[PDB]
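Shown next, in structure tokens, is the structure this report addresses.
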Amino acid sequence: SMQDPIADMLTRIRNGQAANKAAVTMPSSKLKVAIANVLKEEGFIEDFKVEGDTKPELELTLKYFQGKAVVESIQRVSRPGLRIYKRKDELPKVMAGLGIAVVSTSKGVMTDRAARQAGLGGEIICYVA
Amino acid sequence: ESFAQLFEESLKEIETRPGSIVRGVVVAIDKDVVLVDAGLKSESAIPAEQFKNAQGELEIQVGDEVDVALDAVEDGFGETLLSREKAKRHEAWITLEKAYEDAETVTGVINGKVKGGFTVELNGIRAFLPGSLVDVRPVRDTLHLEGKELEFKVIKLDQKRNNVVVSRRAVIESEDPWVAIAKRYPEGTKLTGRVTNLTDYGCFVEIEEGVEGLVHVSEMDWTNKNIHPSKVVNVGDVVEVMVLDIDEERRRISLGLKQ
Amino acid sequence: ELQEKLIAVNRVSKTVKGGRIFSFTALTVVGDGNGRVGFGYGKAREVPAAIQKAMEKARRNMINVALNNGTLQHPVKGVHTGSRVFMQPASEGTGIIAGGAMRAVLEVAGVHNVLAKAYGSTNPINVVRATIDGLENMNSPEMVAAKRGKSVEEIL
Amino acid sequence: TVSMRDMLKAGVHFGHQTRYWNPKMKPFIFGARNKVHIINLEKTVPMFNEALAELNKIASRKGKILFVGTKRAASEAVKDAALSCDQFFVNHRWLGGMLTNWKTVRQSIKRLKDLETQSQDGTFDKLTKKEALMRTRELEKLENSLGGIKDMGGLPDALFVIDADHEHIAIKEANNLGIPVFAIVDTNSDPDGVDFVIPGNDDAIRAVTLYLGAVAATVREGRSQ
Amino acid sequence: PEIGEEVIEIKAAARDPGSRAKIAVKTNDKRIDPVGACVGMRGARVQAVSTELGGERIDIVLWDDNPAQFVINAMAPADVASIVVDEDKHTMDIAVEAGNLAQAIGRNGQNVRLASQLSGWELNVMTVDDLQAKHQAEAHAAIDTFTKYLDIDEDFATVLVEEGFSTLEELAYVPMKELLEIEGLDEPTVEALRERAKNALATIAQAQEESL
RNA sequence: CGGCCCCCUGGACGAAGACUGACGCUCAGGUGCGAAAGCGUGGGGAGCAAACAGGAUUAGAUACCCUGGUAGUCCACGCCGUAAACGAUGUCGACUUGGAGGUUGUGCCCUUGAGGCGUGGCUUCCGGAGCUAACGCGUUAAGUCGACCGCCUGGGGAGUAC
RNA sequence: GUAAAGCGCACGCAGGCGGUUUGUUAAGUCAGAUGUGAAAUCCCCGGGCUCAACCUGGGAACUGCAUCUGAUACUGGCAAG
């Protein structure tokens, strides 16, 4: 059964990048939306678009720089089987700071740097590079 | 723009599948291959033997136009099925024209009954007939000057199997294959059938309304085993064959050619 | 200007009607002390000829690597067939902490400071290939900025 | 430079069947007509123009062009095109490693040249018959193989090709060496190795001729420049 | 031997036998490295030519692309930064610094001639400051010529020539829409002021009629 | 699991709608089904055939071959609980280029004809990216991921002893 | 898959995981504080034995536990969809 929506998102994105797909669509969720927004802010994607009322569909638009994809790597870290929660000091650095780590915090979902700046940790969703 | 889309549907509108629209201009001749271009993906490897008329020499130079045939695409590279088959549609149209006035008038010269019925030839092709049609009455053209010139007056046609019998004389006078498969049966009714593919044990001449014949390898000639059918007859040619044997059950009519 | 290191040389056999024909394989690597690196794997009946071939092959098909000053830009993994390799940027003075063929390629590359372990197979040929792969895929800050449509200070 | 109507007339828009296509060509395909792929001329034209411009630029800097077609239908035409702009060509079977293994083939060229000289300039006749027949045969072989590229000297600076799938060896060689590739690529073909792809009917003769003629004209222009 | 088997594109050889012999060479991008092959192991083959016909300062330059890259390559072995251009006689105006000019110029009558034939034409070694000095000696002159072009009032002319790049000397053939961004552009009049400059050119031709 | 028929009976798929409203996935222990051989009791017994007997072959022939031939194979009700019980590939879900078929639905289309254009289910082969020690797998993954379980830790001793 | 390793196949309790929206809670989670976490040992900056080992001042650390005050994105609970 479908158990982890976010991870499914990330896999879809990965597969689109692999296959040189322009855009990747999937059912929408708030957490998914926020993640997409974070990615856009962090520039791994061009733009995201949710559409629909009863069952809305998130549609991300993937990014390709000099042929190859932008999202070099994208992994979940927290997962239903095994959750990961980090305190602000302990927060990670993806690719020695070049990549990002999406982290959900009390004040919303943000990149690891942003969280560090804020002064708070939380659940580590995914690394992106 | 939609320029191109409109053109695509235009060019759809100005071509059809069969060999109907005389469009291919002969753009290279060499012996033994003619080639055309009828607005298809590729040029046709035409034989010279589709295009010599009734005495053995060529008739069309560069720029000349005959339609070919279609509905089969790319055996690996190329485009067509041959154009004389197109001529068969014109012959069918001429034969149908009879219906209008109940009399199609051509020359028809029938010397001898291949399969009971005299063979009647229209300009290039020669078709085979059922017995009665050669003569309106018991006149029997065997006493007429050999290969005589009258006309063809249609007595009988099979309407799915191209067997057409016509009346040479007497100007004044004017599932489906397998249930009743007893027409060409009795022992030895000879037929005019185009061969389709030679499978190195066979030739597969099969013309008479969705049947299959095999003149396989043993007769074919008067040598038995060293023969290799491709050397000895043809590809795609109408020949002498007769039944010799019918299964109506396991649909194996085993024709012969040594006759 | 280019420096060249023959990593390994190995005798390989071919059985024939008479007996065993022996030959020699030479695995070399060359580099200019900067980003640029290239390995070559030559073969000949005699050793010196085989190493000569290895040098020739290495000299062509070289590959560039984006070095932050003496070390790498971030931890990087690279694999090839059995040899799976981890290598990690390190502070000036630490030197090349790496084993075997891997070491050699790093030195010619002109990296001076790395912490580096070869997991899995340590078959010199495969492991050097894996190293090269890890070095190639490694991208720089400017490169990622360009990829992502940002400035370097935005990425830090 | 080359108009769309002319290309349509030639039969560029036609492309291979629908069981023989390549999904990397899906962008370049427009539709499928009578179970035959149609190439999108709208997308073909601009890129063809581009490719022409690049070829011209190459010519301007005194670049060496190699014209490859071994389809044996358009071998004559590719040779003619090469000669019109006095460039080089391979109209018969491409020798495996002609470019990568140039140095060996360079000897081959030299032997051919020597044989030609013997034939023509020496005027020495008086050769043992069988030996003379053998030398003649060798000459014919080498002319067939390396006739166009004999005056080439070194390695071309660009590579025009009539079919990618058919000449993939040449393409691969060009990629290994890094020579720019200018390929006519039908729907069945693989355009990944190609730098300046050209979606067009490699098979049809008139289309091939058209492709060649425009290329030759732009080479001549660049030379004039 | 690479050059012999068409692997080292060698165009001109602007060199002065008996002193310096610097020459650039191109190559088909295929991991060849032209200069490298010409040099060899620690100048292996370079030493051969060095003591070949006599002690010569042979040099090899990695030809990049076109004539623009040939300019700098002709200034080697030294440190070029920029250069000016023109039409038929472009006259590569070498732009370097005094400190690096010592080696760049090398000898008054040696590197000034050896690098002059490098491009085939001629070079004019200058200084970084010299460039700027001559650079400004050009902005004032499409203005520094008694203003014989358009002409109207002078108070508006100063504010117009402040923002005006390359004065107005034949500037109508350039973008005729960026001066309308200037604070003050009602009906096409400045687009007309440039037309006046064109008329001034015709007036200059009329002055040529006055003198021819 | 294979001749037809009838009676009782489980599942699958498609077509539209209508309803319920997360009721789901996986599963240690537990429970059930589980080829062939084998066991028990009672029936049956044509053919075949472990065992057995004779004839050959052979150095020998407790085999292969031949002639016979009993358990068994068949039925009923119990037990046994294992097989290279194999796709040597746990189950469920999602995503990622293609081609050629088979089978079984179903929508439209002049079925003008065996057809034309789609859209579902199951299924055979080839092959791309990717993966793989390679062989190969390749939208039915051995690719990219998630959930749960089972299992492995050098060869023998041993899947044996207690 | 072939190297050791997918139960012969299923159902299914316990257990593990759980679509989507809103509200609420604040258990998990995060932040801050307080209390404690003996000294010695380890590490940082210092000092003293001629140096060192050794001795030694101050810090840091002791990743934890308990409480109180917040945060509420995620996970959980409860209520409605």
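We're sticking with Swiss-Prot numbering for chain C, so the shown stretch reads 10-165, in order.
From the backbone N, Cα and C atoms, a Cβ is placed for every residue, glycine too.
Swiss-Prot annotations:
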type    : residues    : note
DOMAIN  : C:11-74     : domain 'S5 DRBM'
VARIANT : C:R20 to L  : In strain: SPCR9; spectinomycin resistant. Not a ram mutation
VARIANT : C:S22 to P  : In strain: SPCR13 and SPCR15; spectinomycin resistant. Not a ram mutation
VARIANT : C:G104 to R : In strain: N-660; suppresses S12 streptomycin dependence
VARIANT : C:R112 to G : In strain: NEA-314; neamycin resistant
VARIANT : C:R112 to L : In strain: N-421 and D-1023; suppresses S12 streptomycin-dependence
VARIANT : C:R112 to S : In strain: NEA-319; neamycin resistant
VARIANT : C:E151 to S : In strain: B
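DSSP assigns C:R112 (variant position) to a helix in the three-state reduction. For the pair C:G104 (variant position) and C:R112 (variant position), the Cα-Cα distance reads 10 Å. Secondary structure from DSSP puts C:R20 (variant position) in a beta strand.
Annotation for the variant positions C:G104, C:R112: lowest Cβ count within 10 Å of the residue's own Cβ, C:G104. In terms of C-alpha distance, the listed variant positions C:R20, C:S22, C:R112 place C:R112 closest to C:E151 (variant position). The Cβ of C:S22 (variant position) has 10 neighbouring Cβ atoms from other residues within 10 Å, across all protein chains displayed.
The 10 Å shell around the Cβ of C:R20 (variant position) contains 9 further Cβ atoms across the protein chains shown. Taken residue by residue with DSSP, C:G104 (variant position) is part of neither helix nor strand, so it is coil. According to DSSP, the domain 'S5 DRBM' (C:11-74) comprises 13 helix, 34 strand, 17 coil. For the recorded site, C:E151 (variant position), the DSSP three-state label reads helix.
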